[PDB]
Amino acid sequence: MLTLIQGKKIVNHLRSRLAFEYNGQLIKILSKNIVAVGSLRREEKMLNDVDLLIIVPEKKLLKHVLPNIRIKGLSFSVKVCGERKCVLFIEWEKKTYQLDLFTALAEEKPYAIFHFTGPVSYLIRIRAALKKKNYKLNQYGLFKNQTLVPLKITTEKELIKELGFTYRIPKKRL
DNA sequence: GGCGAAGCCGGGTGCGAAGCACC
Ligand SMILES: Nc1nc2c(ncn2[C@H]2C[C@H](O)[C@@H](COP(=O)(O)OP(=O)(O)OP(=O)(O)O)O2)c(=O)[nH]1
């Protein structure tokens, strides 16, 4: 497996050096539009897979990062994942790892963070628990009888206090 | 089976044969 320092280093590398294609040209990606996801946030001592969160604030460029996102001078294979997820194979130091990224709207950030930070069952439990509150909670926002309702916050306690739930630490397992 | 507002159970797509399998 990999190590925290390496994860942090690659995270730093990705945090200070990413890049993406743009209408035939290329644009670099730095820290403010990038967040980390993985064992580090869950606090694991064994790094299986280290992920990241990359959201776009612009409504158009949101889909401009989607085209071709990459780094300068490395081994990487990027394919589509799931529905609209990004599956990357990364090779460096003669080593290849599997990175599953996701790029979404900056407003999805809290929900995204919440969804991405803990466990599916909690997510579903939370989803149903919340749905049963007569509201459907998805990356996009809150859906009500096919109606769409967006978020008003940008933070975690904010999101929990926004929906009306408590923040449970992964280590407690739901 | 377990549940905070009553009756409920994520969201979808890349394929391979429209049905299964991952994030
Ligand atoms: N694999 C998987 N990921 C899901 C699911 N639902 C939501 N996600 C999220 C979790 C992450 O935000 C992203 C998947 O990342 P990974 O495959 O690396 O797993 P995750 O990061 O949750 O665990 P980790 O801390 O990296 O070992 O999609 C699901 O059902 N399966």
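Each Cβ is built from the backbone N, Cα and C atoms, and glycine gets one as well.
What Swiss-Prot lists as Mg(2+) binding site is A:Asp49, A:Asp51, A:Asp100. DSSP classifies A:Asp100 (Mg(2+) binding site) as strand under the three-state reduction. The Cβ of A:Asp100 (Mg(2+) binding site) lies under 8 Å from the Cβ of A:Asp49, A:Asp51, A:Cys81, A:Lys85, A:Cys86, A:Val87, A:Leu88, each of these being in the same chain and 6 or more residues away along the sequence.
Around A:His115 (mutagenesis position), the same-chain residues at least 6 positions away in sequence with a Cβ under 8 Å from its Cβ are A:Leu123, A:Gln139. Under the three-state DSSP scheme, A:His115 (mutagenesis position) falls in the helix class. Here Swiss-Prot notes a mutagenesis experiment, A:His115 to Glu, with the remark: 36x decreased dG:dGTP misincorporation.
Among the sequence features in Swiss-Prot, the mutagenesis site A:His115 to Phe is noted as follows: Slower dG:dGTP misincorporation.
Where Swiss-Prot documents A:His115 to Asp as a mutagenesis experiment, the accompanying text is: 18x decreased dG:dGTP misincorporation.
As a published mutagenesis entry, A:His115 to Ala appears in Swiss-Prot alongside the note: Complete loss of MgdGTP binding and dG:dGTP ternary complex formation but not dG:dCTP ternary complex formation.
Where Swiss-Prot documents A:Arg125 to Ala as a mutagenesis experiment, the accompanying text is: Loss of DNA binding affinity. Decreased dG:dGTP misincorporation. A:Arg125 (mutagenesis position) carries a helical DSSP state (H, G or I).
Other Cβ atoms within 10 Å of the Cβ of A:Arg127 (mutagenesis position) number 16 in total over all chains. Swiss-Prot lists A:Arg127 to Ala among its mutagenesis entries, and the accompanying note reads: Slower dG:dGTP misincorporation.
What Swiss-Prot says about the mutagenesis result for A:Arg168 to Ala is this: Loss of DNA binding affinity. Decreased dGTP misincorporation. In sequence order, A:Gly118, A:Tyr122, A:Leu174 make up the list of same-chain residues 6 or more apart from A:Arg168 (mutagenesis position) whose Cβ falls under 8 Å from its Cβ.
Proximity of A:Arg125 (mutagenesis position) to non-local residues of its own chain (separation of 6 or more, Cβ distance below 8 Å) is seen for A:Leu174, given in sequence order. Taking A:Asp49, A:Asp51, A:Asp100, A:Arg127, A:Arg168 as the candidate recorded positions, the subset whose CB lies under 6 angstroms from any atom of ligand 1 consists of A:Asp49, A:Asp51, A:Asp100. Each of the binding-site residues A:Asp49, A:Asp51 was assessed for Cβ neighbours inside 10 Å, and the highest tally belongs to A:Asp51. Listed in chain order, the extra residues whose Cβ falls within 8 Å of the Cβ center of the Mg(2+) site residues A:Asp49, A:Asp51, A:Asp100 are A:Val37, A:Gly38, A:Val50, A:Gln98, A:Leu99, A:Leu101.
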